[PDB]
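Chemist: Mind looking over this structure? Questions follow.
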Amino acid sequence: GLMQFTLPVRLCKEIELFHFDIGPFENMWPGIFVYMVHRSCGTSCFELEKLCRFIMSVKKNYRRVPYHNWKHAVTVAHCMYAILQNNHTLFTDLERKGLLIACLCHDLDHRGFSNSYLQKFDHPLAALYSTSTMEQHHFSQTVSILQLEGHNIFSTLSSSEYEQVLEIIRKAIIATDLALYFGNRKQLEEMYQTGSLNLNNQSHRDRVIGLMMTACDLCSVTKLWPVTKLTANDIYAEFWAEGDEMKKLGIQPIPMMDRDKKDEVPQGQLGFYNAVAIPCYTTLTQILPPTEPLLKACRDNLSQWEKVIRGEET
Ligand SMILES: Cn1ncc(C(=O)O)c1C(=O)Nc1ccn2cc(-c3ccccc3)nc2n1
Ligand SMILES: [Mg+2]
Ligand SMILES: [Zn+2]
């Protein structure tokens, strides 16, 4: 109760900033997450014995893959922390509770392959979940861990409150299926520009939370350039692994996943910032103005990719 987590001065200052990197020391990541929960939600939101148990069970069900790993999970949770701390009054006590948990859990038991590879491999999960295959699995995995002995971090919530937070977490996790982002953003774009957007409307909150979930999921493009550049090595390691597997199925993979076409990466990253990232952070800054640093940092990294193509960098 009166046991408060403290970080060293640099982490304690840097952690409030959107572009914060959680560093290479795994054993500090759980304490970084508990520190963020206590500050976002309160020191009384969760029982520390159950939280710590939940956090280590979630860790254990993240696989040792180049990108979609325990580190990604805590990085996406930190972005959400940054957004919630800069939009203090606009979110309920349940939403703060659920959105940090959702972010930690959003890629549970990820194997490093897209929903498409699962469908073409004819994976059992692709028979069980027709769309957002992995994301339905990540939620399933979350509920399993919440149903483990001494892992129910929402024990103090009522029947109705429990159902509401699990519904927040479910929509939040489904929303990280990028294929749904495009329509979600376009609809948010139209609602903001006509003035019909209303945060008292639940279906509108759902959409805004979904865009926050995309923004947190992509926050690798909103770090300082040295971190963005090095993260990209981890992303393409999975993509090219997936391409190799497509070639084993007898399918020529998209260039993005073809390691023979790695020379086309800088221009590929250019496309992704224009088609996905900039649009995403633009609409987010429109709806939630204090999230502007994410746009600025994204814009800065777009410019760094342009310099790579021009041959000013390697
Ligand atoms: C989902 N997600 N989350 C983070 C990131 C990220 O990249 O940081 C991504 C991601 O979708 N990236 C993309 C998207 C489209 N691409 C097309 C090429 C490309 C094409 C041709 C040749 C060489 C590369 N590379 C791409 N990378
Ligand atoms: Mg995912
Ligand atoms: Zn993710």
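Note that chain A is numbered according to Swiss-Prot, with residues 724-1037 shown in order.
The backbone N, Cα and C atoms fix where each Cβ goes, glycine too.
Straight out of Swiss-Prot:
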ACT_SITE  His791  active site, proton donor
BINDING   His791, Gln992  3',5'-cyclic GMP binding site
BINDING   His795, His829, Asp830, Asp940  divalent metal cation 1 binding site
MUTAGEN   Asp830 to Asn  Reduces activity 1000-fold
MUTAGEN   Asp830 to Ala  Loss of activity and of zinc binding
BINDING   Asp830  divalent metal cation 2 binding site
Chemist: Which of the three DSSP-derived classes (helix, strand, coil) applies to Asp830 (mutagenesis position)?
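Modeler: DSSP assigns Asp830 (mutagenesis position) to coil.
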Chemist: Within a 10 Å radius around the Cβ, which one of these recorded positions has the most neighbouring Cβ atoms: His791, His795, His829?
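Modeler: Of the recorded positions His791, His795, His829, the highest Cβ count within 10 Å belongs to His829.
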Chemist: To the nearest whole angstrom, what is the C-alpha distance linking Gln992 (3',5'-cyclic GMP binding site) and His795 (divalent metal cation 1 binding site)?
Modeler: 19
Chemist: Got a sec? Which of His795, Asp830, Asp940, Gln992, the recorded positions, have CB under 6 Å of any ligand 2 atom?
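Modeler: Only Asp830 meet the Cβ criterion.
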Chemist: Taking only the Cα atoms, work out how far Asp830 (mutagenesis position) lies from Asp940 (divalent metal cation 1 binding site), in Å, as a whole number.
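Modeler: Computed Cα spacing between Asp830 (mutagenesis position) and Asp940 (divalent metal cation 1 binding site) is 10 Å.
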Chemist: By a 10 A CB contact count over all chains shown, which of the recorded positions listed here is most packed: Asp830, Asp940?
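Modeler: Output for this query is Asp830.
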Chemist: Cβ within 8 angstroms of the Cβ centroid of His795, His829, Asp830, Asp940: which residues besides those meet this for the divalent metal cation 1 site?
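Modeler: Filtered neighbour residues, in order: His791, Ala796, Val799, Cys826, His833, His861, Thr899, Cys939.
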Chemist: Can you give me the Cα-Cα distance between the residue listed as 'active site, proton donor' and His829 (divalent metal cation 1 binding site) in Å, rounded to a whole number?
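Modeler: Spelling it out, the Cα of the residue listed as 'active site, proton donor' and the Cα of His829 (divalent metal cation 1 binding site) are 10 Å apart.
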Chemist: Any idea what DSSP makes of the residue listed as 'active site, proton donor', helix, strand or coil?
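Modeler: Where the residue listed as 'active site, proton donor' sits, the three-state DSSP reduction gives coil.
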